[PDB]
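**Q** Here's a structure for you.
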Amino acid sequence: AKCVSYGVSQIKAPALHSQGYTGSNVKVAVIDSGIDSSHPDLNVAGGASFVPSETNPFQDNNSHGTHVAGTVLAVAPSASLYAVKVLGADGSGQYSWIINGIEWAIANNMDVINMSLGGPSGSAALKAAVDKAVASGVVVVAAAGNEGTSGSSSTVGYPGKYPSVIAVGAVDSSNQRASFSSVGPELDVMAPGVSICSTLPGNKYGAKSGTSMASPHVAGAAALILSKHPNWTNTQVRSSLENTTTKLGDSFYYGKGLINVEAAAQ
């Protein structure tokens, strides 16, 4: 048994794959619950755990990080993946552990950071870490959140909500916003996040829904762009992904729209 996200095709990733652009030599840090390196489909280049109770980043006791990693790889097959364990088995983590995982990514010369995580409040320490990663040349991508709507108020969670961080919302197979997808002015792009079939611990596969599922489609898109245009800065990658979107509806709901990697890559 095996599956691939339908989101691979929807973002126009196969068009770059056929041209020989598969994310080669790009360093992607998945800052999540760890990654089950033992999966036949997953290749992990390295990593680190900052969860005092779970020392092994190569062990995923939750399943979240393994599912997210598999999405990164389905989009950009040649990318060097790094397991940055900041959340435990329950899917929770301390802000300081998240910070230490961002700092690890900066020191270790990561190209792309994926953060399929969020909370309702931010910290000064958290915005300095994400802004330092952007100052250092890093492409920082995060899930917008699964908060739905609250009238006219933004429901985007942190670190997604910070301007330096690419906030990714969720669409289904028909380009429609998922009911759970967070809204607001801080929402940047849309990616497929409804019933994403990816890898799970102990040679398994299954479907998950969330903004957490949308995010890695964008981090894998960033890796594809960098494999074709090695000289391009994080700002240039961001601009290209944002400026080449398939426009869907109001910006409050959909941001700039759906990412189009074939367009973005020029």
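Following Swiss-Prot, chain A residues are numbered 108-181, 191-382, in order.
Placed from the backbone N, Cα and C atoms, the Cβ positions cover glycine too.
Feature list, courtesy of Swiss-Prot:
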- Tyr128 to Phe: In strain: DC-4 (VARIANT)
- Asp139: active site, charge relay system (ACT_SITE)
- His171: active site, charge relay system (ACT_SITE)
- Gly276, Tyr278, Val281: Ca(2+) 2 binding site (BINDING)
- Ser328: active site, charge relay system (ACT_SITE)
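Describe the structural context of each listed feature in the structure shown, including burial, neighbouring residues and relevant distances.
**A** Mapped onto three states, the DSSP output places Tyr128 (variant position) in coil. When Cβ atoms from all protein chains are considered, those within 10 Å of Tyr128 (variant position) total 21, not counting its own.
Sequence-distant contacts (6 or more apart, same chain, Cβ under 8 Å) of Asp139 (active site, charge relay system) comprise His171, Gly172, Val175, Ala176, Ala199, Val200, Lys201, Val202, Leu203, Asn230, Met231, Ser232, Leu233.
According to DSSP, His171 (active site, charge relay system) is assigned to a helical segment.
Under the three-state DSSP scheme, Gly276 (Ca(2+) 2 binding site) falls in the coil class. Its own atom aside, the Cβ of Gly276 (Ca(2+) 2 binding site) has 30 Cβ atoms within 10 angstroms in the protein chains shown.
Over all protein chains present, the Cβ of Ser328 (active site, charge relay system) has 29 other Cβ atoms lying within 10 Å. In three-state terms derived from DSSP, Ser328 (active site, charge relay system) belongs to a helical segment.
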**Q** Compute the mean position of the Cβ atoms of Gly276, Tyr278, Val281, which form the recorded Ca(2+) 2 site, and then list in sequence order the other residues of that chain whose Cβ is within 8 Å of it.
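**A** The answer, listed by sequence position, is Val246, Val256, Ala258, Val272, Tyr274, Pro275, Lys277, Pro279, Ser280, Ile282, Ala283, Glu302.
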**Q** Taking the Cα atoms as reference points, how far is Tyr278 (Ca(2+) 2 binding site) from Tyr128 (variant position) in Å?
**A** 30
**Q** Calculate the distance in Å between the alpha carbons (Cα) of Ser328 (active site, charge relay system) and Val281 (Ca(2+) 2 binding site), and round it to a whole number.
**A** 14
